[PDB]
Amino acid sequence: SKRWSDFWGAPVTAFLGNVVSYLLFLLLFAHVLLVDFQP
Amino acid sequence: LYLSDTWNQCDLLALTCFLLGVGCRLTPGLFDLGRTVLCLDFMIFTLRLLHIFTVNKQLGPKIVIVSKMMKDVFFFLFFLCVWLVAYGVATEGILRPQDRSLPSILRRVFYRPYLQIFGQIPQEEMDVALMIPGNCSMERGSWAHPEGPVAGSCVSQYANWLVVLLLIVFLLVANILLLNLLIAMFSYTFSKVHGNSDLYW
Amino acid sequence: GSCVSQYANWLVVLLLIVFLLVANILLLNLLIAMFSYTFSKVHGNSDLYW
Amino acid sequence: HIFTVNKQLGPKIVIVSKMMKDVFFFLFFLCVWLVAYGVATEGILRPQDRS
Amino acid sequence: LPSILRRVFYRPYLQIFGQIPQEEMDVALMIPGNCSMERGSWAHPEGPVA
């Protein structure tokens, strides 16, 4: 409740989770726009 | 304060182009327009990722100094576009191609001399000695037939050495004066700016 | 690719012009400027360390 | 690493390793811009061989 | 005379800008042949003015 909360409470891991989630958004946007884009 | 910024105008722009893309995509008569607008939207969502990494120590201040180089780039484009018009229309004029569509002329005036800076030099499109002659024109004079679908179907042979001499002068001014003077202006501006950009970061 | 589309091809040509502008002019010449700056900043301490 | 004892070639080989932070900035700006141009051009075109 | 002036002044000028014809000046990328009524080995390059 404290060691878990003081790993994910730092601004660093919020930044790093923001980057990783945003990269997965670009990977999904490419998968849609290149592979399965149905008319 | 939200509209006065620049990167909130960017993040606003990505979602206007997103809703324009999906709004065209679900209509049955605009499938190709929606797919094209989504493909332009992906670049804007990718360029947002440069602003995210400005908090990092190592990549931070360098991304700050990238935007302060655009005044030197805009000088380069001014000197280039003037000289690109001059070489382009003179070479398109001494040659006389028979395929004279409007976009084919715009290709041979603005697009081909642009790629000659980057080492794409078609000699067979603009030099008679690397071509075969032929009776390809119902008109008075010598004529010859080049290679390429868009290079004009039949071109003139009169005073061709001036076309070759304009190719030498163009490669001299563009690939030596303009590029190396641009490196000198980036070196000067970078050492002038680097102190204040570290304080501002 | 065995077969490619013709719709709105001028935007592909225009992306080729923009890419050669940013990559072959901005990024390369800004890299030469950063190598010039770093080399004159570092050259003293690298001679002492050698 | 063997030739770092020489006088003429010595200190220059020392300065080679201190340029990699500028190279890594170049690769960051390149790989972002290379993704953006790459997927947009691959998307406007529609190739049929889609491995 | 103008073909010599091309191969002396014009072709080495374009080799600065990345226009390097190897097939005009290297036998190993060419085919041989009995193309000369003269003593020695001879070979036949590609190009109208080469």
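The residues of chain B that appear here are 854-1054 by Swiss-Prot count, in order.
Using the three backbone atoms N, Cα and C, a Cβ is placed for every residue, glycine included.
In Swiss-Prot, a mutagenesis experiment is listed as B:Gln973 to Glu, annotated with the note Decreased selectivity for monovalent cations and increased permeability for Ca(2+). Other Cβ atoms within 10 Å of the Cβ of B:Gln973 (mutagenesis position) number 12 in total over all chains.
Under its mutagenesis annotations, Swiss-Prot gives B:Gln973 to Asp or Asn the following note: Strongly decreased selectivity for monovalent cations and increased permeability for Ca(2+).
Under the three-state DSSP scheme, B:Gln973 (mutagenesis position) falls in the coil class.
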